[PDB]
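Engineer: Below are the structure tokens for one structure; questions will follow.
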Amino acid sequence: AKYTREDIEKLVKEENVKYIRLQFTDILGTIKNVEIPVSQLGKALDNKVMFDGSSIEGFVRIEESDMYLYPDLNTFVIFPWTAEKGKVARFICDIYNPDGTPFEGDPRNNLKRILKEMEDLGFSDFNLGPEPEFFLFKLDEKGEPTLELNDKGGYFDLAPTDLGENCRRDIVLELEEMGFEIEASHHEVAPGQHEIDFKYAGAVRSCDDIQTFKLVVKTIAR
Amino acid sequence: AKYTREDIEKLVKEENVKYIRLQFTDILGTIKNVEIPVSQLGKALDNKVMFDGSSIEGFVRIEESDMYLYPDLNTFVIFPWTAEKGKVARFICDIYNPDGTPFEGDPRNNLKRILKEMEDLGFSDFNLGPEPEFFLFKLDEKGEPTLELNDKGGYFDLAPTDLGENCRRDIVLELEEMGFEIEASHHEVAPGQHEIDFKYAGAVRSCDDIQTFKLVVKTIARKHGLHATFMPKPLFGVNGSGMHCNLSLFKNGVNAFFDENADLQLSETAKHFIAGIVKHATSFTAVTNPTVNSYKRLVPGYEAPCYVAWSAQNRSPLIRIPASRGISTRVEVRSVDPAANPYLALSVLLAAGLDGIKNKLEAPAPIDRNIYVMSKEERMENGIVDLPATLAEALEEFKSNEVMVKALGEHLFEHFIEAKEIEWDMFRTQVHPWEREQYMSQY
Amino acid sequence: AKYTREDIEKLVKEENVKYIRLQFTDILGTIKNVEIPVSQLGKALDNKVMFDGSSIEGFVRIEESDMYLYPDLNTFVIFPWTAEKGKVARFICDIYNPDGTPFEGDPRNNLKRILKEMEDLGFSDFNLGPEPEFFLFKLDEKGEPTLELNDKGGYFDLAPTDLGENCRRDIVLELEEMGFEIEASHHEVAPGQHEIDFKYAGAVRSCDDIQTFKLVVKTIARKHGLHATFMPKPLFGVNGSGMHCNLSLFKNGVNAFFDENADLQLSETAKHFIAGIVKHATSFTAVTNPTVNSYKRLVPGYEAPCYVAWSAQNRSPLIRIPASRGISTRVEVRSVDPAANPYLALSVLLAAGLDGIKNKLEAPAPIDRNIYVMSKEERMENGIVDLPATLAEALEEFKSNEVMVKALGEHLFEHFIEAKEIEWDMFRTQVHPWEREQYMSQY
Ligand SMILES: Nc1ncnc2c1ncn2[C@@H]1O[C@H](COP(=O)(O)OP(=O)(O)O)[C@@H](O)[C@H]1O
Ligand SMILES: Nc1ncnc2c1ncn2[C@@H]1O[C@H](COP(=O)(O)OP(=O)(O)O)[C@@H](O)[C@H]1O
Ligand SMILES: Nc1ncnc2c1ncn2[C@@H]1O[C@H](COP(=O)(O)OP(=O)(O)O)[C@@H](O)[C@H]1O
Ligand SMILES: C[S@](=O)(CC[C@H](N)C(=O)O)=NP(=O)(O)O
Ligand SMILES: C[S@](=O)(CC[C@H](N)C(=O)O)=NP(=O)(O)O
Ligand SMILES: [Mg+2]
Ligand SMILES: [Mg+2]
Ligand SMILES: [Mg+2]
Ligand SMILES: [Mg+2]
Ligand SMILES: [Mg+2]
Ligand SMILES: [Mg+2]
Ligand SMILES: [Mg+2]
Ligand SMILES: [Mg+2]
């Protein structure tokens, strides 16, 4: 759809991507990834990059732990905060057993199944508009979180009172460079609470966006 | 021959190499080196630079100290982190005695001898793909190691949780500039644990690369305020670091382990090889796991081998055969740790697997199970043998085995055992704080 | 025939005893007790006092936990330091099951049974003279021990260098008043180490004394703001603590070990007995040195045994025969340490001794030198065997000896190995600071 193998191969050149991150989600929803140099691109596109399935919550057992990664070409995105020292592009992947059959405990794959039940009932799109709110806490000299909120502002508050204005300003900028359609940005009701909103999309793409957003938020807050 | 004298003389000019390092490995696996002004290149390429052999662990003695360094032209490499103050090219060297003859106590030379036995069995390449895991700890304000991990992340974790991402990315940059072929990098299971992988090469070049890697990891880590350690189990309760050895044989430029039409697509040769590794397993553990600490990693529940058995795609035995086939068919030996002298670990693993082949030994039934959870009685019913439980226990199995002892040779074997006996003894006579916590108020 | 129920009821009234302590010993040798007001004396003297045997190391299990206490009348003793606020008399007790039969797992009971095998061979009594050394550490402001030794004195040192005269002086006062025959008191070889000797008694009374002794030392030491410990080897490089066991067999009330017309004035029984000890030595060591730390004392150079041999007036072998003869002729077994359970150590030493006499075994030639300064060669040529070098080796040896295993009984044997196998496993998997100092930087 969006991209073909050859599109990706060409994009990778024009952008001077140096490393590819293969990412996926475990059963708890926590994003996981491995980094490979761009020279391994053909290996990843061949569904040849493997991993220890027993080292990921909710996957396979150690007796049969080998597991394969099948990147979804349509999920190609460059991480702006990495260009300066080694530009990275990520792919979100489906999980496959070593025999060629899809892994039945892959949460992203299971969602595709319920989507097929949607199709056979006549619908062509299930759209999601996620609004994942977050708090911001102050780190200490040892970069560890404390329980001190970034500010004591409330809903829709303006700076001096809202002190997360710049953080959420930088976040919004990373997302926009990564293709997000940001819709709104503000301080939420509780002290140290923030919301950034983005346009809905297809259910799978939208779950891919939630995992991408959480990552970019935590990164820029740091 | 990759490079010739003339190539190296021209590389040095057109690259402005200001200093040369002559490196080699001691018996414990420690990188050693001397640096000379590039004006001394002729002296060194004439095998004329000398050093004090009685100051390198397990080499010669003080009455006959003089020893010589003979650079191997194919290991010529430049260190990127030195270029701005004074560019440095390294040579890995072989040790020779003053009378022109190779030193029989050089770990690298020994590996070459075992590789010639391979050539006589008809094989033409022994590929090793090493995967040496390491931890990162924070330096204090005096540049010294502390006990604080660099982070509390886990397997394949992403940054905020993974904080080694930048250090790893800087390690991968130096290795890539140095010609390494990087395959992957990631946070490993325990907190502050990491792995960078790279393509397999011939036995000698792969050990050379294990040596260069440990060096480049420790250096770059230090620039980011960290201390990298390949110590096997630095902390109780979490995973230890392994140095898995992916082994394969080539014959005619083809993976002799792959058989298109055969059980698991493993050829008979692969099966005899596995039969060899299995037979001598308990015997070469002392060499593949040479520190007291090594035996604290060899305990069930941490994805480290503690029972001799093989299996496909199974991360609990001594030998996993990964699901890859074709040119990537390989026997992965998961016992080796990154404290092992890579040159001597391959010598003993090559000899074991060449034993199985040349005597067509029969491989055992694979255990397709989580060996860690299978009961005592049940694993002795399958002939499952436990690995040695301490370095002293491992040294005793090693002494008892002629083919492994021959694999090291007299000098290596005599020195290796003496050094390990000293170490074990120190350890065993120390009174540890643990003992005081357990007994000082109780008794 | 020391005290009868009527004696006890009378003493209690005349001495104005206000509470009664019923004490016993668990499988590790740890003293245990419950206290009851003197109004419950009758309940206790009727063997009706119960306890949770499921909560005492090595006894019974949770679903069968009810156990009973049977005071042994002849162990009545008043603790003087308790007389000011509420005078306390104690009784040592035997553990019984709720059906009325003795408990098979009770260490003291077990020593009785081996003593009955001594009677069957015709001996009136088995005398033990314990000398269990200890160290004094300074307490801090929280009442917790530190690693500061109370003084930096040495053997037989005088006060100011010896700052232990105060405390020992008070220990001796309590003991003399509780009825001990004290024989000597002094600073011992290592900094902060002390010895207080007391007259031998019959094995059962001697083990009761050792328990009462460790109790009184620790108490009086705390009153001087010191922590007393019987840990075998609190610190590397200085002497450990022993609990030398002076053994002897009497017959018709006469020392069976003395024979003035014999060589060394050692009788045949002595010689046979010593042969019994030497034979089972490497086998009973797990019992007489039951901790991990025990094996750190069992190194050469510290006046602790290393090697199975015996000699007169020599402090380097496993068995020393002191100069004194006549009623004092005795075999001193220096391997035992003060972490041993006194009942089980006597039980295994008696069993070994009695095997020697029963089969009239022939003693080895005494090794009349400093075993420490003998080479590996010399020792082999003399048939000198090494003691087990870790708790794990001692356990394996102990298991393969039917006569030692049977000295313990089924319940004790089985529960001992279980507890020490567990203990050893904790120790072996532990990663010690040493390992980090050695390897964390080197690798
Ligand atoms: N047809 C639709 N289906 C699903 N989501 C939609 C649709 N139209 C809009 N949305 C999304 O719903 C979300 C509403 O967010 P927001 O503007 O924060 O709402 P609220 O009014 O709750 O604050 C946005 O992500 C928006 O893109
Ligand atoms: N034929 C071969 N012989 C030896 N090693 C090989 C061969 N093919 C691949 N390898 C190596 O095996 C190693 C496997 O590393 P990795 O991919 O981390 O393994 P895993 O799947 O164990 O996590 C790599 O260094 C790889 O280059
Ligand atoms: N016949 C005997 N049997 C057992 N022990 C005895 C006998 N005679 C003396 N002893 C004891 O042996 C121990 C010797 O202690 P000590 O005088 O400190 O000996 P050493 O000479 O080892 O320093 C004392 O407890 C003493 O009562
Ligand atoms: C996560 S693992 O199976 C962890 C292995 C462990 N560190 C060890 O060998 O001690 N390593 P890999 O998947 O790279 O083979
Ligand atoms: C001074 S000594 O040989 C010191 C003995 C040492 N404590 C040990 O047995 O480990 N004891 P003793 O003379 O009382 O028999
Ligand atoms: Mg909203
Ligand atoms: Mg909201
Ligand atoms: Mg790997
Ligand atoms: Mg790994
Ligand atoms: Mg591996
Ligand atoms: Mg004494
Ligand atoms: Mg003494
Ligand atoms: Mg003594």
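By Swiss-Prot numbering, chain A shows 2-223, in order.
The header says X-ray crystallography, 2.6 Å.
Any Cβ shown, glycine's included, is placed from N, Cα and C.
Relevant sequence annotations retrieved from Swiss-Prot are reproduced here:
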VARIANT   A:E10 to V  In strain: PCI 219
DOMAIN    A:16-101  domain 'GS beta-grasp'
VARIANT   A:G43 to E  In strain: PCI 219
MUTAGEN   A:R62 to A  Highly resistant to inhibition by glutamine and AMP. Regulation by TnrA and GlnR is abolished. Only small differences (less than 2-fold) in its steady-state kinetic constants compared with the wild-type. Similar sensitivity to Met-Sox that compared to the wild-ytpe
BINDING   A:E134, A:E189, A:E196  Mg(2+) 2 binding site
Engineer: Using DSSP, tally how many residues of the domain 'GS beta-grasp' (A:16-101) sit in helix, strand and coil.
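Structural biologist: Secondary-structure composition of the domain 'GS beta-grasp' (A:16-101): 22 helix, 40 strand, 24 coil.
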Engineer: Look at each of the recorded positions, A:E10, A:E189, A:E196, and point out the one with the fewest other Cβ atoms around it within 10 Å.
Structural biologist: A:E10
Engineer: What other residues of this chain sit with their CB within 8 A of the center of the CB atoms of A:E134, A:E189, A:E196, the recorded Mg(2+) 2 site?
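Structural biologist: What remains near the Cβ centre is A:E132, A:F135, A:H187, A:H188, A:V190, A:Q194, A:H195, A:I197.
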Engineer: Closest of the recorded positions to A:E10 (variant position), Cα to Cα, picking from A:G43, A:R62, A:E134, A:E189, A:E196?
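Structural biologist: Ranked by Cα distance from A:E10 (variant position), first place goes to A:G43.
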Engineer: Near ligand 7, which of the recorded positions show up if the criterion is a Cβ under 6 Å from one of its atoms? Options: A:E10, A:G43, A:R62, A:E134, A:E196.
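Structural biologist: Checked recorded positions vs ligand 7; flagged A:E134, A:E196.
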Engineer: Provide the list of recorded positions among A:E10, A:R62, A:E134, A:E196 whose C-beta sits under 8 Å from chain B at the C-beta level, in sequence order; use 'none' for an empty result.
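Structural biologist: Of A:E10, A:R62, A:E134, A:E196, the entries that lie near chain B are A:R62.
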Engineer: Looking at Cβ-Cβ distances, which residues of the chain lie under 8 angstroms from A:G43 (variant position) while being 6 or more apart from it?
Structural biologist: none
Engineer: If you measure A:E189 (Mg(2+) 2 binding site) to A:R62 (mutagenesis position) at Cα, how many Å is it?
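Structural biologist: Just about 42 Å between their Cα atoms.
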Engineer: So how many other Cβ atoms are close to A:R62 (mutagenesis position), meaning within 10 Å of its Cβ?
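Structural biologist: There are 12 of them.
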Engineer: Check A:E10 (variant position) against DSSP and tell me helix, strand or coil, would you?
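Structural biologist: Reduced to three states, the DSSP call for A:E10 (variant position) is helix.
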Engineer: Name the secondary structure element type, per DSSP in three states, that contains A:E196 (Mg(2+) 2 binding site).
Structural biologist: strand
Engineer: Taking only the Cα atoms, work out how far A:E196 (Mg(2+) 2 binding site) lies from A:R62 (mutagenesis position), in Å, as a whole number.
Structural biologist: 39
Engineer: Sort out the sequence-distant neighbours of A:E134 (Mg(2+) 2 binding site) for me: same chain, 6+ apart, CB within less than 8 Å of its CB, listed by position.
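Structural biologist: Long-range Cβ contacts: A:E189, A:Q194, A:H195, A:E196.
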